[PDB]
Amino acid sequence: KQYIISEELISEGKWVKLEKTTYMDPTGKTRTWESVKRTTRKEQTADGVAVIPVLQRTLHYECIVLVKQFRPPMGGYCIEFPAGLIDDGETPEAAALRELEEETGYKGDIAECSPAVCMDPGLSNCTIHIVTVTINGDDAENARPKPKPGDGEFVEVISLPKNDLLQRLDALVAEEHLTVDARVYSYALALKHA
Amino acid sequence: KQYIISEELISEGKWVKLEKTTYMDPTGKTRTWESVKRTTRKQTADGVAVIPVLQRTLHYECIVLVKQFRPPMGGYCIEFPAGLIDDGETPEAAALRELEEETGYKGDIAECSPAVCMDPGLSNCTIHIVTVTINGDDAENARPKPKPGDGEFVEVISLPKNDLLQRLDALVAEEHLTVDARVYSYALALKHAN
Ligand SMILES: COC(=O)[C@@H]1C[C@@H](O)CN1C(=O)c1ccco1
Ligand SMILES: [Mg+2]
Ligand SMILES: [Mg+2]
Ligand SMILES: [Mg+2]
Ligand SMILES: [Mg+2]
């Protein structure tokens, strides 16, 4: 019943634009919305990937590998799944493994790959694939893992046990000003609930 | 080590603005970021999202979700019930209100996240994730009455918690819908637990 009638550019940066979106409501009436989009999306099936990296090691509880970085939009440090935009021609899987290595040093193995999922669909068209990767922490490749941060990338690795993820996140939030990402919090809540 | 120096307004709508953020990178080099912010924040966070468990005896527990046309997305999305927190409303009260408006269900608060970020590489948007249980055997949730605001058009989709990820993949396969990243993350962790 509902559909887009027109998308009018309001303001375009190098990376992000704002649009006036006109669409048809399900009563047959024309309405508008203010929409955000990235300028970087080409033929990618989504803007980006986020990696759920399950670190597995003999006689250790499984950990979820997270990253902490300063996020200018937020004016502060955030704790997130490793993530980045998908390069043109790159597959979501390749992007996930590459970003995981760049941000954490770990070399993972693909487990699963989501369909494209929406980041904040009342605001933006941004989408990611959520890629689950296992990391064999008993492999020598993953023994002394060093981030390969790109230019202006400064990332800290935080590995937390899956079996206590929500409380460990709460403890980090209790101890400094930082924001946990909504996907990470959602994943930790489901762990607790299951 | 990192911090905001200045924010330059690029463009301001009624609901969203685009800024150019200047910040200090950890080497001591000054850098810029294009950032989105909402114009509506006053609040602990911009919004709430509700994780609503429909608990009925002799039935599977269900997670209650909503499907709506999302103009930024150009299509229909499957999401946790959600909306912006009114000036002077608590996140818990917003959560019960939105859940009732969007689903007709009347629920009880179980727990409340701290403010969590939506897409911190792009925006400052935050929400509280509010876990709510719904006693599906109570008379008030027998024939749930959804009270949409102006221009909201919301379908309710309840899915069993124990098979949430498979059920969501199936809807994406069959219905050409976009699942929300937070919903998908929760669903993943229900499978990944233990
Ligand atoms: C153990 O029984 C429960 O009901 C747990 C405990 C409480 O934290 C909420 N909860 C959920 O499972 C839930 C609510 C929404 C989605 O899941
Ligand atoms: Mg990244
Ligand atoms: Mg990166
Ligand atoms: Mg809503
Ligand atoms: Mg609403």
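So for chain A, numbering is Swiss-Prot's, and the shown residues are 14-207, in order.
Cβ atoms here come from the backbone N, Cα and C positions, even for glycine.
What Swiss-Prot lists as substrate binding site is A:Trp28, A:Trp46, A:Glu47, A:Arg51, A:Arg84, A:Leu98, A:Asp133, and the listing cites experimental evidence. According to Swiss-Prot, the feature Mg(2+) 1 binding site maps to A:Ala96, A:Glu116. Per Swiss-Prot, Mg(2+) 2 binding site is recorded for A:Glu112. Feature annotation from Swiss-Prot assigns domain 'Nudix hydrolase' to A:57-197. Swiss-Prot lists A:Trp28 to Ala among its mutagenesis entries, and the accompanying note reads: Reduces affinity for substrate about 8-fold. Strongly reduced catalytic activity and strongly reduced affinity for substrate; when associated with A-46. Swiss-Prot lists A:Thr45 to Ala among its mutagenesis entries, and the accompanying note reads: Impaired phosphorylation; generates ATP in the presence of diphosphate. In Swiss-Prot, a published mutagenesis experiment is listed as A:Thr45 to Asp, annotated Phosphomimetic mutant; unable to generate ATP in the presence of diphosphate. One mutagenesis experiment named in Swiss-Prot is A:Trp46 to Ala, and its note says Reduces affinity for substrate about 6-fold. Strongly reduced catalytic activity and strongly reduced affinity for substrate; when associated with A-28. Annotation of the published mutagenesis A:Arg51 to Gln in Swiss-Prot: Reduces affinity for substrate about 15-fold and reduces catalytic rate about 17-fold; the original residue is retained in the structure shown. What Swiss-Prot says about the mutagenesis result for A:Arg84 to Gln is this: Reduces affinity for substrate about 5-fold and reduces catalytic rate 67-fold. Looking at Swiss-Prot, the entry for mutagenesis of A:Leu98 to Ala says: Reduces affinity for substrate about 6-fold. Among the mutagenesis experiments that Swiss-Prot reports, A:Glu112 to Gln is described with the note: Catalytic inactive mutant for both ADP-sugar pyrophosphatase and nuclear ATP-synthesis activities. Reduces catalytic rate 6300-fold. In Swiss-Prot, a published mutagenesis experiment is listed as A:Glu116 to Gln, annotated Reduces catalytic rate 2000-fold. For the published mutagenesis A:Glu166 to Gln, Swiss-Prot gives the following note: Reduces catalytic rate 120-fold.
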DSSP three-state assignment for A:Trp28 (mutagenesis position): coil
Close recorded positions near A:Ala96 (Mg(2+) 1 binding site), where close means Cα within 10 Å, chosen from A:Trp46, A:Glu47, A:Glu112, A:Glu116, A:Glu166: A:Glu112, A:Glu116
Cβ neighbours of A:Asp133 (substrate binding site) where a neighbour is any other Cβ within 10 Å: 26
Distance-selected mutagenesis positions near ligand 3 (C-beta under 6 Å), from A:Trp28, A:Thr45, A:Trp46, A:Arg84: none
Annotated recorded positions A:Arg84, A:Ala96, A:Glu166, filtered by Cβ under 6 Å to ligand 2: A:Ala96
Fewest other C-beta atoms within 10 angstroms, as judged across A:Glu112, A:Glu166, which are the mutagenesis positions: A:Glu166
A:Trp28 (mutagenesis position), number of other Cβ atoms within 10 Å: 14
Recorded substrate site residues A:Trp28, A:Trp46, A:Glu47, A:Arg51, A:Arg84, A:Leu98, A:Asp133, farthest C-alpha pair in Å: 26
